[PDB]
Amino acid sequence: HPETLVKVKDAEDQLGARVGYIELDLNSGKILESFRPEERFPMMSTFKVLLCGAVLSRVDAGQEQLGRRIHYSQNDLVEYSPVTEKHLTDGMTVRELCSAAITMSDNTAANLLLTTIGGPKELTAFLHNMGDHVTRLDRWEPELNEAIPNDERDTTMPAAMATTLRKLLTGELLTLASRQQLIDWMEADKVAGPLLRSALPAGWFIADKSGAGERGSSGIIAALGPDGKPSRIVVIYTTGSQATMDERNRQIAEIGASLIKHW
């Protein structure tokens, strides 16, 4: 609904920066509303949903096991690894690593998983192969969050991310078991409370993944809907703002409020 585009433009005025937006019908894949659908934006931690979809794809093909344990050391630890820094001695299973990457945005967990699938280059190939010809991962945590103005490295387009999340969650790319596992991880998201979740009516469903990076970059991808069932996908990205994280979050939450109001 155009009233939601009004809030997105307000967001741009408030943040003094570009805001990309997509509202997508989960069932049919129809694009209900959009703003800068085909401009590029840094993915930040939202790429972790894509990463774990690729891991799950390998599991469906029997090339990987959710229960396989992965050991690592101090040399692997990067900034913000809230879960991986605790299990250094025990190591962690692939399953535990995706949970950490998705629900806690654990950076080391993502790098560990990135290695098991062949790194940024293979994630990009996986995406292209499933029909996303624009989304690309080029670096590892934490450099992928650099968001250099105009840098296309580690970016997606709102329209592309939206349909890619749709294929991963409801398409035939993954088995029913994996699709469900991916959305369960996103539903258990623990660090996106200040964003869309803050404007969600009680009783609604939401599986999401947010991100934040340098140069005022923030973002979120999500499958949400009333009556405990997801029925639309919403993607929101912004970069270039001098605004604080709280201010960026308030803006994204307001966009969420408008989408819900005009549902």
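Think of each number as a place in line: the chain as shown, counted from 1.
This deposition comes from X-ray crystallography, 2.0 Å.
Note that Cβ sites are derived from N, Cα and C of the backbone, with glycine treated the same way.
Going by Swiss-Prot, these are the annotated features:
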- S45: active site, acyl-ester intermediate (ACT_SITE)
- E143: active site, proton acceptor (ACT_SITE)
- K209, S210, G211: substrate binding site (BINDING)
- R139 to H (Swiss-Prot position 162): In TEM-6 and TEM-16 (VARIANT)
- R139 to S (Swiss-Prot position 162): In TEM-5, TEM-8 and TEM-24 (VARIANT)
- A212 to T (Swiss-Prot position 235): In TEM-5 and TEM-24 (VARIANT)
- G213 to S (Swiss-Prot position 236): In TEM-3, TEM-4 and TEM-8 (VARIANT)
Check: Of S45, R139, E143, which recorded positions are close to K209 (substrate binding site), meaning a Cα within 10 Å of its Cα?
Finding: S45
Next item on the list: May I ask you to report the DSSP-based helix, strand or coil state of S45 (active site, acyl-ester intermediate)?
Entry: helix
Checklist line | Pairwise Cα distance for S210 (substrate binding site)/the residue listed as 'active site, acyl-ester intermediate' [Å, integer] | finding: 6
Notebook entry, point to check: Taking the Cβ of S45 (active site, acyl-ester intermediate) as the centre, how many other Cβ atoms fall within a 10 Å radius?
Noted result: 27
Item checked: Cβ neighbour count within 10 Å of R139 (variant position) -> 14
Margin query: Distance check, please: Cα of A212 (variant position) against Cα of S45 (active site, acyl-ester intermediate), rounded to an integer number of angstrom.
Written below: 7
Margin query: Between the Cα atoms of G213 (variant position) and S45 (active site, acyl-ester intermediate), what distance do you get, rounded to the nearest Å?
Written below: 8
Check: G211 (substrate binding site): which of the recorded positions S45, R139, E143 have a C-alpha within 10 angstroms of it?
Finding: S45
Margin query: Centre the Cβ atoms of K209, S210, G211, go out 8 Å, and tell me which other residues of that chain have a Cβ in range of the substrate site.
Written below: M44, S45, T46, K48, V49, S105, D189, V191, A192, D208, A212, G219, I220, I221
